[PDB]
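Have a look at the structure below, then the notes.
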Amino acid sequence: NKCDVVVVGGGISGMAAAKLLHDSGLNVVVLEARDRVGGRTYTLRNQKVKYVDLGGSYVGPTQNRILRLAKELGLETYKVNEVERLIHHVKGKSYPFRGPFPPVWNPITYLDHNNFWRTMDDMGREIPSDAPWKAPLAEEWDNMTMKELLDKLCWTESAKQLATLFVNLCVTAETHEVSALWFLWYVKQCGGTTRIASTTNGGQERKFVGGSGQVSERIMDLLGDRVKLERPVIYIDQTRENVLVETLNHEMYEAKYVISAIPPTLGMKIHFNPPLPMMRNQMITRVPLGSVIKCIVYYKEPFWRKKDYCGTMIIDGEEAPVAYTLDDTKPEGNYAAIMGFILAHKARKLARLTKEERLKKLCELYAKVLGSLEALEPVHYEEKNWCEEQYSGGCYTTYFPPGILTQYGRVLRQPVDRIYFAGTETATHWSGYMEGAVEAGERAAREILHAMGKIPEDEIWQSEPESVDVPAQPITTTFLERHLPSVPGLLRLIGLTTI
Amino acid sequence: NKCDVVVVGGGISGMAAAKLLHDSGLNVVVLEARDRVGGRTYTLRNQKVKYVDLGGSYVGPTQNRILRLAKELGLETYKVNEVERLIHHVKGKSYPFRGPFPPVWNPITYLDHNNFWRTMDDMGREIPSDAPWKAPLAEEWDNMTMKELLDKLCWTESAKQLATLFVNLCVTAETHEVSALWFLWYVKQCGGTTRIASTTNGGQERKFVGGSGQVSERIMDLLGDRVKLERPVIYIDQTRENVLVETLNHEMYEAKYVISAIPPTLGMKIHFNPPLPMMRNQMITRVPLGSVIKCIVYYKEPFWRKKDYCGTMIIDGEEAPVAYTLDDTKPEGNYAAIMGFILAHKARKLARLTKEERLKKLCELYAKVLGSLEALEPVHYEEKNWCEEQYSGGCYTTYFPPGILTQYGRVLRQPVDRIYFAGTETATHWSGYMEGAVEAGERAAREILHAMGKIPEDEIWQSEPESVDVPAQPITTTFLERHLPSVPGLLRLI
Ligand SMILES: *Cc1cc2c(cc1C)N[C@]1([C@@H](CC=O)c3ccccc3)C(=O)NC(=O)N=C1N2C[C@H](O)[C@H](O)[C@H](O)COP(=O)(O)OP(=O)(O)OC[C@H]1O[C@@H](n2cnc3c(N)ncnc32)[C@H](O)[C@@H]1O
Ligand SMILES: *[C]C1=C([C])[C]=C2N=[C@]3([C]([C][C]=O)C4=[C][C]=[C][C]=[C]4)C(=O)[N]C(=O)N=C3N([C][C]([O])[C]([O])[C]([O])[C]OP([O])(=O)OP([O])(=O)O[C][C]3O[C](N4[C]=NC5=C4N=[C]N=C5[N])[C]([O])[C]3[O])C2=[C]1
Ligand SMILES: c1ccc2oc(-c3ncc[nH]3)cc2c1
Ligand SMILES: c1ccc2oc(-c3ncc[nH]3)cc2c1
């Protein structure tokens, strides 16, 4: 019934919000739609897997908030296996390699590829993290899709193909579905193309021992009975002195303030009194989440390491159900596994199959990519299609189709009277990740603390000390990487000696 | 508590479905979220305007279902004023014209404009009304926005700007917001560019005497207390033998079947048990509605008629608040009024202003386009910003961003167990309009009748005899229009 702050959503964002509120002396309640906490993080435990992350999993350098929160809860990280070779599978053949990107040998193609990544970061540096619609060419970049941008930038099909796979993997959407401005913001606010895409030194470096689900669960442990499970929120009424929050099992909660810690578009599941202001009312119908099936295939041994493959595959081509994989072997060396994502339109297309038909297609793909008949011998399989989640809407996160971010972006975290907005989508650094979740949750909690007169305004946004355990190597370039011409820039140099 | 069919939504779609079911002898209940019926139609009455449509208003030849239902309810139409000359205002200057499209004089620009309209209709000829995702090129067209299509087709700035305004007017959305496939289908399923853009012999031919709101109000009168106002549906449970539907103020309704007659995205407001199938779960986050403010400025007389202007203005440019207007004068010649639409991003931009401020910007604009000082002396003003409606989401209708129609279009009208889908979005002819609302309400009502064993399968989709009152004339083209070359085709000929 009565408390200081109702937190809607028990994902990482709402749990981190609740925790900061609770540690500061406020009476908090978390109302969660599902019969579990964790949201888009979910750790399954059974005998056959021990544990496995079926939703968000990876943490890496620069994600300092989630590392600190997890560390304080008693959690530990281990490194994703990248000891052996990565594989870039393109046009029906596998090419082993090491480093941030597969090596390009054709010099034209090398210029084009180098120019593409460079330009992505170049554009991204024009986009303020906390205000992407403030980019000088915001309008122009928002009024085109990533497909149209790739068409302009890539003078080789090779670069276009690789870039398409990058977009699909980063935002589980098609290049034609997303705003170029948004997508360029999304990469920048994660530290750029190298940081977002890498294992060592990047987004995919680590996982938590025991699963990421422990983050939400351990905060629930601390909060005790303050976390109401199976309370989907249906109605928020701010016409009276205290905010009123009603659940689907007709329970009523009364609070000074509310934090909405749910993906933006799921705000539609809530009836508002009085109605949302116009801009938000429309924004939450315009912000879909991606489509992905996260699949884990278990084997007797991590046989791929014996062939000097670490288990990372970048797999191009329409016939390939999975376009990206990682080694998911437990740190102790057992429960050998390959994690792979079925992305965007393929998540849609292949959801029609049975679980056993999807397993079959994945083993056959891995057999071919790894040149290994053993991949045909799985011992177990787990999978999650995030598109069927009523209380997620998809994964990993919310994407912005063209024209949306500049028109409606401003309102994503604008308070509505006594409702404040958390959820990874409102973050300025690793939005879409567990990291963005902790940032948006703690920031929304702090907005309410300033509203109550408990902290000055300059404590609303707070920077984070760098993890001592997972430190960040800078993202550096080389001279030639910086100054090699693009393909048309070389065509321009050729025109000039010929004139 | 118990009945045969709960209909969610009392807009024209939900009312038309409930009326057909009740006329078959079924027990229906209509659950309506607002304190009023009509949805995206809304007729306001006061002494100053007598009555004024603030939502959907216009009807025309080929829209035989809405015309039929309205006739049966005792409603009559009158013709929108198109006697005098239309106006095209471009780079600060009015060009009066007669006929549907503004004439173009420069020969290249001419080839470019001609080609643009003709190409939109030839592309439409390959798009099935009932399944646009089966167009030969569905993926290719769905994977680009109308902006991109326009960058490709239009060789002149003139064509591109008129085409842009055309898109903004038809679907209240920017050219870069919307799928080319979806837009091309939207136009095709209204009978083509001419039919959709025309007043005489097109979609803006007519208004209802007394307001379109009467369509839903008069069906509510038939149904009496079967319609439950201020009952927003929150929860639908299909786990048991009877379907259970719960509303916000805790009422429970139990039925054999449900018709959802709300815009697709508004399905998000309802919690479902069991969850929706995946494709629907995701679809209904992918389909926003457009942005529009409908503004009606009142004047002492239809002074524009005196200068041989009919009141229709097509007004180019970023600076103009309103890009399109029609004469809103009552048939009697009184309550002189200009109706204009503030479209898409302008509706977002200009909503921050006060009502008086918007009035003043509209009057200065109309004074300039009509070239009349009398436009600066309004006697009254009414307006409606549909962007702000929790239970509409915008207007006129739902648009599809790039990639969505090919990927999720099929689910739009697919039954989910015992829930059938109505609403103008699920129509195959004049979807987006009151006409589609009717088609969709009746079809979804007839799917249930067939599920109950009351009618054969071939009676679910029914053709509609042409209205005697509003007969359609054929859309024609000329030899030159069919065969003049495009700009690049005139280049390939040089
Ligand atoms: C789904 C998913 C998510 C992520 C990954 C994979 C999958 C399959 N991968 C991640 C990413 C992110 C990439 O951009 C990644 C992918 C590939 C390579 C590297 C990294 C990770 O590996 N690492 C990572 O940091 N993040 C990953 N993904 C995203 C995270 O899972 C996600 O950002 C956070 O989980 C989001 O947290 P939060 O903002 O708190 O939001 P939730 O959706 O988790 O919580 C909402 C909460 O609200 C409840 N709810 C909904 N509606 C309600 C009503 N009406 N009333 C009451 N409660 C309500 C929900 O049940 C939920 O509990
Ligand atoms: C808004 C609007 C405006 C402003 C305008 C308009 N217009 C029109 C058109 C379109 C096109 O495209 C035009 C324009 C221009 C020129 C010409 C033309 C006209 O005029 N005409 C027609 O026809 N149309 C129109 N529009 C639109 C219309 O209106 C539509 O389509 C219709 O109306 C639709 O309907 P429906 O389908 O039925 O739907 P709605 O109405 O929306 O309804 C629904 C209902 O529901 C409810 N809800 C929600 N939710 C819920 C509910 N209930 C219960 N529960 C729940 N939860 C709501 O409230 C309603 O009522 C136009 C427009
Ligand atoms: C395009 C698409 C997918 C990709 O995955 C990587 C990667 N994985 C581990 C180090 N780099 C790089 C990359 C580039
Ligand atoms: C482009 C944009 C808007 C337009 O409105 C018309 C029109 N109105 C009445 C007859 N034709 C034609 C037209 C063309």
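Residues 3-501, in that order, are what chain A shows, numbered as in Swiss-Prot.
Note that Cβ sites are derived from N, Cα and C of the backbone, with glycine treated the same way.
There are 19 other CB atoms within 10 A of the CB of A:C5 (mutagenesis position), with all protein chains counted. DSSP gives A:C5 (mutagenesis position) a coil state; it is part of no helix or strand. Experimental mutagenesis is annotated in Swiss-Prot for A:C5 to S, with the remark: No loss of activity.
Around the Cβ of A:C156 (mutagenesis position), the number of neighbouring Cβ atoms within 10 Å comes to 21. For the mutagenesis result A:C156 to S, the note given in Swiss-Prot is Complete loss of activity.
Under the heading of mutagenesis, Swiss-Prot lists A:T158 to A and annotates it as follows: Dramatic loss of activity. Secondary structure from DSSP puts A:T158 (mutagenesis position) in coil. A C-beta separation below 8 Å, combined with a sequence spacing of at least six in one chain, links A:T158 (mutagenesis position) to A:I110, A:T111, A:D114, A:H115, A:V489.
Counting only same-chain residues at least 6 apart in sequence, those with a Cβ under 8 Å from the Cβ of A:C172 (mutagenesis position) are A:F185, A:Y188, A:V189, A:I198, A:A199. Secondary structure from DSSP puts A:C172 (mutagenesis position) in a helix. Quoted from Swiss-Prot, the note on mutagenesis experiment A:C172 to S is: No loss of activity.
The DSSP secondary structure for A:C192 (mutagenesis position) is coil. All protein chains shown were included, and the count of other CB atoms within 10 Å of the CB of A:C192 (mutagenesis position) stands at 26. For A:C192 to S, Swiss-Prot lists a mutagenesis experiment annotated as follows: No loss of activity.
DSSP assigns A:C365 (mutagenesis position) to a helix in the three-state reduction. Residue environment of A:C365 (mutagenesis position) contains 19 other Cβ atoms, counted within 10 Å of its Cβ in all protein chains. Swiss-Prot documents A:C365 to S as a published mutagenesis change and attaches the note Complete loss of activity.
A mutagenesis experiment is reported in Swiss-Prot for this position, A:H382 to R, and the note states: Significant loss of activity. Following the DSSP three-state reduction, the secondary structure of A:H382 (mutagenesis position) is strand. Proximity of A:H382 (mutagenesis position) to non-local residues of its own chain (separation of 6 or more, Cβ distance below 8 Å) is seen for A:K50, A:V51, A:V299, A:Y300, given in sequence order.
Within its own chain, A:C389 (mutagenesis position) has A:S293, A:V294, A:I295, A:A349, A:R350, A:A353, A:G396 as residues 6 or more apart in sequence whose C-beta sits under 8 angstroms from its own. Listed in Swiss-Prot as a mutagenesis experiment, A:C389 to A is described as follows: Complete loss of activity.
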Nearest by Cα to A:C156 (mutagenesis position), of the mutagenesis positions A:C5, A:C192, A:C365, is A:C192
Those mutagenesis positions out of A:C172, A:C365, A:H382, A:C389 that pass a Cβ cut-off of under 8 Å to chain B are A:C389
Spacing of the two Cα atoms, A:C365 (mutagenesis position) and A:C192 (mutagenesis position), in whole angstrom, works out to 32
A:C192 (mutagenesis position) and A:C5 (mutagenesis position), compared by Cα position, are separated in whole Å by 36
